[PDB]
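Below: one structure, written as structure tokens.
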Amino acid sequence: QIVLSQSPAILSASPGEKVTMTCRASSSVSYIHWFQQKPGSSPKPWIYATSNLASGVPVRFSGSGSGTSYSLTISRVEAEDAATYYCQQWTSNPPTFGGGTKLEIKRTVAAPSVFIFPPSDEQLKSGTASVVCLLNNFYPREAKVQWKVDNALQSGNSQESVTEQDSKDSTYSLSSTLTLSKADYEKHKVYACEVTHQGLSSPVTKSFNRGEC
Amino acid sequence: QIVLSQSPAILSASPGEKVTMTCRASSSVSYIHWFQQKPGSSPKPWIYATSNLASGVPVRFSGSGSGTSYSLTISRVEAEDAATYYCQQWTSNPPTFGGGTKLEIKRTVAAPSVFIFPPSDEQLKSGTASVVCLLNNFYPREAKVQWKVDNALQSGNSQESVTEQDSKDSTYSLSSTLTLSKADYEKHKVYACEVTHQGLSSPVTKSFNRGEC
Amino acid sequence: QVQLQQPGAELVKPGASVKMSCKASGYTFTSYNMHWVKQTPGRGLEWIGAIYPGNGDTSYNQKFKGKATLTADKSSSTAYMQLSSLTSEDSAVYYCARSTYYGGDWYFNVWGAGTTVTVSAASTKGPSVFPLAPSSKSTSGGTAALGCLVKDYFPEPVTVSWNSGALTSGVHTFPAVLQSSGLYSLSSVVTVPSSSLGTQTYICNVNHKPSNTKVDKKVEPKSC
Amino acid sequence: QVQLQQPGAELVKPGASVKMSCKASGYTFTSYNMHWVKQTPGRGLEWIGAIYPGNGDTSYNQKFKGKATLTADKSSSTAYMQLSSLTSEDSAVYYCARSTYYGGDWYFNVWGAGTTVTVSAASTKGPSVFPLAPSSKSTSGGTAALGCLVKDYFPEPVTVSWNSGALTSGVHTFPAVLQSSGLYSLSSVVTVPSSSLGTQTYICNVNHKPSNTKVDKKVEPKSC
Amino acid sequence: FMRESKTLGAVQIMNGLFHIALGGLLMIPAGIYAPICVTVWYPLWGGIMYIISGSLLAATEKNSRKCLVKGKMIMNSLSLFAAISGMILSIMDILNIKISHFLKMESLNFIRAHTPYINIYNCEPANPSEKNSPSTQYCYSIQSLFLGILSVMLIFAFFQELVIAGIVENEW
Amino acid sequence: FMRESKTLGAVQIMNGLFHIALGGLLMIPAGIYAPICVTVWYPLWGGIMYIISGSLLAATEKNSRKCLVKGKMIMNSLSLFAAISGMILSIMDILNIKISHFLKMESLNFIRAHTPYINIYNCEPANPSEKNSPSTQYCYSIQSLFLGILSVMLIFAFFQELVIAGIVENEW
Ligand SMILES: CC(C)CCC[C@@H](C)[C@H]1CC[C@H]2[C@@H]3CC=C4C[C@@H](OC(=O)CCC(=O)O)CC[C@]4(C)[C@H]3CC[C@]12C
Ligand SMILES: CC(C)CCC[C@@H](C)[C@H]1CC[C@H]2[C@@H]3CC=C4C[C@@H](OC(=O)CCC(=O)O)CC[C@]4(C)[C@H]3CC[C@]12C
Ligand SMILES: CC(C)CCC[C@@H](C)[C@H]1CC[C@H]2[C@@H]3CC=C4C[C@@H](OC(=O)CCC(=O)O)CC[C@]4(C)[C@H]3CC[C@]12C
Ligand SMILES: CC(C)CCC[C@@H](C)[C@H]1CC[C@H]2[C@@H]3CC=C4C[C@@H](OC(=O)CCC(=O)O)CC[C@]4(C)[C@H]3CC[C@]12C
Ligand SMILES: CC(C)CCC[C@@H](C)[C@H]1CC[C@H]2[C@@H]3CC=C4C[C@@H](OC(=O)CCC(=O)O)CC[C@]4(C)[C@H]3CC[C@]12C
Ligand SMILES: CC(C)CCC[C@@H](C)[C@H]1CC[C@H]2[C@@H]3CC=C4C[C@@H](OC(=O)CCC(=O)O)CC[C@]4(C)[C@H]3CC[C@]12C
Ligand SMILES: CCCCCCCCCCCCCCC
Ligand SMILES: CCCCCCCCCCCCCCC
Ligand SMILES: CCCCCCCCCCCCCCC
Ligand SMILES: CCCCCCCCCCCCCCC
Ligand SMILES: CCCCCCCCCCCCCCC
Ligand SMILES: CCCCCCCCCCCCCCC
Ligand SMILES: CCCCCCCCCCCCCCC
Ligand SMILES: CCCCCCCCCCCCCCC
Ligand SMILES: CCCCCCCCCCCCCCC
Ligand SMILES: CCCCCCCCCCCCCCC
């Protein structure tokens, strides 16, 4: 068994700028293979034989390197390449895949916009309650959220999921959805969702009311 | 170097009858390959991996065999398969091709028809002379010819070429063309071309004249 | 034209046995190999073994030599992978990709869709989708966000569309997160102009294959 | 769609040098190999060597290690084979066929047209074609034979058609035979009904590529 | 056995040279994972010291004061130590190459450069279609011949260990 | 050298032990074309007769009447013949494996069955794309290992020839 390690694990490259990633191995493999995968899709083959290119590839990509060190060179990286690249070898049984370099687009920062969706009547009639706060067009990944109900700050009662990087419109989207029981749902009336970020200067907050709309 | 020999060199099989040819080798080759070629054409691949079939092959063919002996089996041979089969291996450098089994269609015999073409005026005006005798629809290959001029039999003054086996109309065609100088061309007037064969009972002869037609 | 067909997903109870399927078309099933790989986000993608339909020979690795077995038949041009002794730590995606000697060495010419297996004792739960009506806040804006939150559903594979796939741009698919009790919850929102909110209809049609549950609900903007 | 293009034929004087060409299209020229073979009726078909365009490596055999050399370039996607020290016993057909690892071992997927080289000191001679007028013999028959004898021509490659390829069935292509002086002579006849002899025209168009000589003569039946 | 201590030294030095020859024979570049008996360079110093011990036992054979008598016992004890060590490495490496690999030690840098794309410890093709191919037969032959070398080295080491143990039995 | 011809007896014994060891090691299944020293079966009887000669020379070292004195000369002459033959065939097979083969002697039937799809004398792939592949590196390792076997066998046979030539020059 031959272990393959590639660094860095995650790198951010500005559009229209040369970027290079390296894939080293614990042994001198005869040839190396590079594959990329998209969310909800199979890893499409990208580079074979360490020097050639698979069908349907942009001309910008050009793989090279010899010996125990192999590198991937991009002439001009764009937002279309927002995926993870895998390093694969075929010298020794069994073949072992690499870790993965998650490409990131490094453009100018953007001020996030906050949107709050009050729960519908059918949600209450079902037996639960759920209010959704929307986060979009923000960079970097970190985005602190502090829900306030009845002038009280609550933390640790919600879960957040990070989606894939958007191509052109936005960069990242954080799902800051707050869940609670019906007793606490009827205990409070006014709900607020304030998100602070390095982009916007003054933190904007959207607040609604319960029993009116 | 591994030598490959296959027998028989030439075999005749009746249409709609099972026929099998063998290809032995001086060494136990890992796999065997069978190719067929047509006149004025490249040898198209026929059988690979000793068990599979290439694209565009009839289902009748089925190759088998293991070890130092490999055989080709035909469920129903037809006139469409009138070609030569080659035996090829890939175990040892360099690969060596086989000899070749020339398939022949063994149907009922046919009586040959004789046609004689007198030379044209432009042939004489060029400075030479050539009379062509046509042989067709005869079997087997052997077809004796004995040109007679001025009630004299001449032999050894002509050359014959054997063409490929016809598919449906005929079986073999022999080019019995007689060549001679202008002096002997004008020396004699009547020319005859009689061909004897096992097919026809009474040898038919076609004779013409010089200076009239 | 070469492609490999695989089932979407299925649920397997722990300690049971499941059989995979990978149908091949457009090429000689006997000649090419039938390599299988397994991808896990925690530990990356790793090899599991391969099978040759030509002779029935199989190859594995010492890590998972006895965990899985491979069996393929040339009559149906399909390869079957059977898993034994399922474990809660065996919830990943299994891919079916052929291998060819291209460019001087073995190379994965084509891959497969893959199966997202789920190992959990929880029973099947229907996809509960709820509307997210936008509110008439002070900030009017030129665009509005319409979402259809889906929570308390099983299993993970679920597809959320809009107007039967009419709207594609501006969508934000949020990956689901496992809950404490063993349930999934995700969200999906689309950005549309606020001027067309009162004219163009917006409906989300959630599709559930394991339970054959399809719901086409309508979300309408709310004026507060 | 994969195919390899080769020149028809050319004449080489003994002791000279000739370069072969094999253009490849429809597939990656760099990835696949460029195997070459030589076929001779006297001693069968034998290997001559191969070249890999990817790295430029070449392989030969001890029989003809120094007789021929191989050189290929990836810019034009063409492979060049150069022959040295031509000999009168080197008049055969050279084929260009790629090799792929298909079915478990190396296999010639596609072949090439091939070049019929001729090694002779004789000068180029135009194709002399003569008519063969049928005679009104006693046996009328329902069919008649029309031929266009070609003799005293160089080199061997020559194509004889009828009505620009309109008539294909009933043709009998007779292979040429070498003469004592070093010249070729062949024949070609077609069987047509005698009833249409006086109505439908029959012309043979001999084509000669090395000399760019094309003759379209007309043959007419003779009533004796 | 005290009758022919001169010939016993010749046998010991012959065994040492056979060990040296086998060790140099095992240095042929084959796989980045060299045998456990080579990466420690056991045949080199072991064989040289067998040469020294056998020569000492078959050089003087007289009542030398300090050069021969005093050093003979320590040389024999070191010989027993090296022989049992060689037996242990041989028994370990036979199972290392024939059953499974449990101590993975890389080969030398200067010898692994010639053949860096090859491995012999675990050669089972990932593509099952290559099972009946020369690529696996070559590795099978490599493994078989390496196992034969290991077996012959083991039997020579065991015989030498027996001989030197008998020598120590003679000289309390 | 008439002083300790007994030690030379043990030399011949050890040389026979290693000769039969190398003969057994040569018949590892690798290619249908066995080495020229294998198909002739030289190492087996060579080592057996070396052991016989060493036993004859290192058994009694007394003045036996007919069983030893009469046979010693003929055994020594046969030993010289066998040793010069071994040297000749070894240095011939070295060129056979390193240069183009000029005798193609087939291997034994029972040993060629295991590996009938492989060859070792020549390996230059018809596909040049496999030049930097394990398929050729394995054959190169096989060739180097076999050449090492040939070299060690050749040098040991030459040393045995020198020793037995000394024995014969001692006994006119
Ligand atoms: C252990 C003690 C007693 C002896 C030391 C062993 C060395 C004398 C041997 C062991 C392996 C041999 C090496 C095996 C392989 C090669 C490759 C060889 O490469 C070539 O020159 C080949 C050229 C060609 O292929 O034509 C250079 C010599 C070398 C390093 C040999 C040098 C001598 C080495 C190191
Ligand atoms: C007793 C000494 C002094 C002389 C005899 C030594 C060798 C001629 C003998 C001893 C043990 C024999 C070995 C005993 C067992 C085997 C197993 C045999 O099977 C395998 O290891 C794998 C075979 C395969 O891969 O097919 C290979 C030959 C071998 C090493 C034999 C090779 C020849 C050996 C080393
Ligand atoms: C690797 C193992 C399994 C086999 C090794 C075989 C030989 C290399 C060994 C086995 C016993 C050894 C023998 C043990 C005893 C003697 C007696 C010795 O002569 C005597 O001691 C005779 C006493 C006298 O002359 O009175 C000559 C060397 C010899 C044959 C030794 C030579 C080397 C032998 C044959
Ligand atoms: C030359 C004199 C002194 C010793 C005779 C040598 C034999 C003892 C050795 C030489 C090669 C060995 C053979 C090498 C390879 C094999 C393959 C082996 O096949 C198997 O059983 C392998 C089974 C598996 O792979 O699990 C059977 C034993 C055999 C014939 C060995 C039997 C013993 C042989 C003939
Ligand atoms: C003097 C004796 C009693 C002890 C030493 C014997 C071996 C340790 C030495 C003697 C000659 C050496 C050989 C000298 C030359 C070479 C050439 C060398 O290069 C090759 O043959 C090919 C290397 C390659 O393929 O890269 C391989 C090692 C080898 C056989 C050496 C292997 C180790 C050998 C056999
Ligand atoms: C393969 C070739 C190139 C190298 C072989 C090296 C050794 C196996 C040979 C070389 C010289 C041989 C030595 C030649 C002389 C002797 C002397 C002999 O003792 C004596 O004759 C000393 C005389 C006395 O005691 O007075 C002990 C064996 C020995 C070392 C021989 C042991 C084996 C030796 C070292
Ligand atoms: C007392 C003789 C020397 C014993 C120790 C031998 C050491 C050899 C060098 C180290 C071997 C391992 C090298 C790993 C880098
Ligand atoms: C007789 C003692 C030998 C000791 C070991 C010497 C061999 C060289 C050891 C170093 C090899 C170079 C590798 C260094 C990384
Ligand atoms: C002969 C010197 C003692 C050797 C004891 C065995 C050494 C085995 C190799 C070293 C093991 C190292 C394990 C990896 C750290
Ligand atoms: C005298 C040596 C006996 C064997 C020493 C231990 C060897 C390792 C144990 C056997 C293998 C177990 C680990 C397999 C992964
Ligand atoms: C000082 C005398 C003993 C020297 C022992 C040297 C052992 C290693 C010899 C080979 C070294 C590597 C050579 C590579 C060219
Ligand atoms: C006097 C000892 C025997 C010498 C002759 C050995 C013959 C061995 C058998 C023949 C070897 C070649 C076999 C070819 C089939
Ligand atoms: C010590 C004398 C040995 C003579 C050779 C015996 C080996 C067997 C020879 C026949 C092998 C079987 C093959 C017959 C075709
Ligand atoms: C040791 C007995 C004499 C051997 C002489 C050399 C024999 C070489 C092999 C036989 C050659 C046969 C040539 C093919 C017929
Ligand atoms: C003592 C042996 C010297 C060499 C004996 C002749 C070997 C054959 C001649 C060298 C090879 C020539 C033929 C090459 C095809
Ligand atoms: C009569 C005692 C000497 C016998 C020598 C036999 C030599 C050949 C031994 C191996 C024969 C092949 C065994 C295959 C199973």
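We number chain E the way Swiss-Prot does; in order, the residues shown are 45-216.
Header lists the method as electron microscopy, 3.7 Å.
Just so you know, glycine gets a Cβ as well, placed from its N, Cα and C.
Quoting Swiss-Prot on the mutagenesis of E:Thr159 to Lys: Abrogates recognition by some antibodies; when associated with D-163 and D-166. Slight decrease of rituximab binding; when associated with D-163 and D-166. What Swiss-Prot notes for the published mutagenesis of E:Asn163 to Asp is this: Decreased binding of some antibodies. No effect on rituximab binding. Where Swiss-Prot documents E:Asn166 to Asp as a mutagenesis experiment, the accompanying text is: Decreased binding of some antibodies. No effect on rituximab binding. Experimental mutagenesis at this site is recorded by Swiss-Prot as E:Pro172 to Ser, annotated: Marked reduction in rituximab binding. Abrogates recognition by antibodies, including rituximab; when associated with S-170.
Here the features listed in Swiss-Prot are painted onto the structure.
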residue: E:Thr159; record: mutagenesis position; Cβ within 10 Å: 22
residue: E:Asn163; record: mutagenesis position; Cβ within 10 Å: 20
residue: E:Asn166; record: mutagenesis position; Cβ within 10 Å: 16
residue: E:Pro172; record: mutagenesis position; Cβ within 10 Å: 25
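Taking 8 Å as the upper bound (exclusive) on CB-CB distance to chain D, the mutagenesis positions E:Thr159, E:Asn163, E:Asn166, E:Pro172 give none. In three-state terms derived from DSSP, E:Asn163 (mutagenesis position) belongs to neither a helical nor a strand segment and is classed as coil. For chain C, the nearby mutagenesis positions by a Cβ gap under 8 A, listed in sequence order, are E:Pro172, drawn from E:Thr159, E:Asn163, E:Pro172. The subset of mutagenesis positions E:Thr159, E:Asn166, E:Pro172 lying near chain F, with Cβ atoms under 8 Å apart, consists of E:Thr159.
Counting in whole angstrom, E:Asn166 (mutagenesis position) lies 15 from E:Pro172 (mutagenesis position) by their C-alpha atoms. In the three-state DSSP scheme, E:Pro172 (mutagenesis position) is classed as helix. For the pair E:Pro172 (mutagenesis position) and E:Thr159 (mutagenesis position), the C-alpha distance works out to 24 angstrom.
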